[PDB]
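Data first, discussion second: the structure below is written as structure tokens.
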Amino acid sequence: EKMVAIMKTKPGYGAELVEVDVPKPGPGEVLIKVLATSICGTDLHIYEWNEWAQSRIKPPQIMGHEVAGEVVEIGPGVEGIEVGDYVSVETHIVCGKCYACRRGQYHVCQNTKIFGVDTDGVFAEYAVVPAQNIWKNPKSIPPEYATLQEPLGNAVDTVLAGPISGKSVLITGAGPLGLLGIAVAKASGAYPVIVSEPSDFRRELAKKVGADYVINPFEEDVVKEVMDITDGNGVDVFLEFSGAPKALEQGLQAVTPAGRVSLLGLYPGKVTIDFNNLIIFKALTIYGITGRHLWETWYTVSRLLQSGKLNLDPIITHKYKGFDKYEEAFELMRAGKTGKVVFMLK
Ligand SMILES: NC(=O)c1ccc[n+]([C@@H]2O[C@H](COP(=O)([O-])OP(=O)(O)OC[C@H]3O[C@@H](n4cnc5c(N)ncnc54)[C@H](O)[C@@H]3O)[C@@H](O)[C@H]2O)c1
Ligand SMILES: [Zn+2]
């Protein structure tokens, strides 16, 4: 009847490790036992209690949303899920009713609620989950990889928004999302994959994951280096994984005419851009990326996991046993000292 949870108990910095009642799954819900769980930048912002989290979180609430778990209990009415199923969780809870949903664009549902943001999450021993947000995992995939499927899906949709095999690529940003992008891009045949990242630690991770070239944009002229690599032609594909305004401008300069751009990173505010010369006169195709395409992106992610071609080990920089060191985990992330952190549960 009791379980450990990482909990945002009240407004302010940080979180508390508490013991609470194991939830009961009601109609259309299942209860999973958590096997592995990982920390998202969203979780960090809730911990730090920034302006966004202030506008969005009602304490008290269990934190976290990336998960690998086992179904232990089914709520009434639930079909198609059985006790013992190995599962992960899609966080967009969609209405099924708006124009976006009815066109099959669930990832931009007009009435979206976010699991672990608008609801209790998964940094706990057990979690209740809407049954329609359950993804069944093949048993071959280890929990430490299965827990990365949400951000891995974001990375898949950014990388694969167009053709990528045999394409030259610039990635700006090698935080966890960008690192996962590198892994996806290399497993999908991109070369050369050029990665721009000012942090020395993350830039070296990008190389271990598989970047063909790395660039420190605080010391090197990104666009000039990219012109050297691509013999003056620019990259076929530009993937923006940093949310830095200057990186957006560099990638739009570095991309080949009529090339393709995917934008995942989110900027501190509005950006000021030369649309005439960089987007219009270059005839670019630009994709904004958010969420995951439900369920095609999850099938793609699942096969890429099973193929063994994603080089994910270098990205998991910290694997903790249970939740006791959550304070240290969140502080290391804040410091930029991380790839992904995984909590492993007994
Ligand atoms: N739905 C979405 O569009 C969605 C989903 C997931 C994440 N995100 C966003 O994706 C971005 C990446 O997420 P993350 O968790 O990996 O973030 P993160 O902050 O850990 O990493 C961003 C990286 O960008 C690097 N960087 C800063 N300035 C740069 C510059 N000028 N050029 C190149 N790199 C630079 C930083 O050093 C950092 O390593 C963030 O903006 C995040 O908000 C968006
Ligand atoms: Zn909808």
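Here Swiss-Prot sets the residue numbers for chain A, with the shown residues being 3-348 in order.
Per the header: X-ray crystallography, 2.0 Å.
Cβ coordinates are placed from backbone N, Cα and C, and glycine is handled just like the others.
Pulled from Swiss-Prot, these are the features on record:
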- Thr44: active site, charge relay system (ACT_SITE)
- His47: active site, charge relay system (ACT_SITE)
- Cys42, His67, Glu68: Zn(2+) 1 binding site (BINDING)
- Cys97, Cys100, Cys103, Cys111: Zn(2+) 2 binding site (BINDING)
- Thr44 to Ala: Total loss of enzymatic activity (MUTAGEN)
- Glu152 to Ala or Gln: Almost complete loss of enzymatic activity (MUTAGEN)
- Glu152 to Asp: Shows 3-fold higher turnover rate and reduced affinities toward L-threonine and NAD(+), compared to wild-type (MUTAGEN)
- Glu152 to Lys: Total loss of enzymatic activity (MUTAGEN)
- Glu152 to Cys: 120-fold decrease in catalytic efficiency (MUTAGEN)
- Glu199 to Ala: Large decrease in affinity for NAD(+) (MUTAGEN)
- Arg204 to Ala: Large decrease in affinity for NAD(+) (MUTAGEN)
- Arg294 to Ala: 4000-fold decrease in catalytic efficiency (MUTAGEN)
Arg204 (mutagenesis position): tally of other CB atoms within 10 A of its CB: 23
Nonlocal neighbours by CB distance (under 8 Å) for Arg294 (mutagenesis position), same chain, sequence gap 6 or more: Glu92, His94, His109, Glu152, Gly155, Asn156, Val158, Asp159, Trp300, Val303
Cα distance (Å, whole number) from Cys103 (Zn(2+) 2 binding site) to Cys42 (Zn(2+) 1 binding site): 26
Three-state secondary structure, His67 (Zn(2+) 1 binding site) (per DSSP): coil
Close-lying recorded positions around ligand 2 among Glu68, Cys100, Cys111, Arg294, where CB distance stays under 6 Å: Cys100, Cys111
For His67 (Zn(2+) 1 binding site), nearby residues of its own chain (Cβ under 8 Å, 6 or more apart in sequence): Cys42, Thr44, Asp45, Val91, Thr93, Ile116, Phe117, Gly118, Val119, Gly123, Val124, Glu152
Local Cβ density at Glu199 (mutagenesis position) - other Cβ atoms counted within 10 Å: 28
In sequence order, those recorded positions of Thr44, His67, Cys97, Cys103, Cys111, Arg294 whose CB lies under 6 Å from ligand 1: none
Largest tally of Cβ atoms lying within 10 Å of a Cβ, found at which of the binding-site residues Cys97, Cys103: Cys103
For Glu152 (mutagenesis position), the number of other Cβ atoms found within 10 Å of its own Cβ: 26
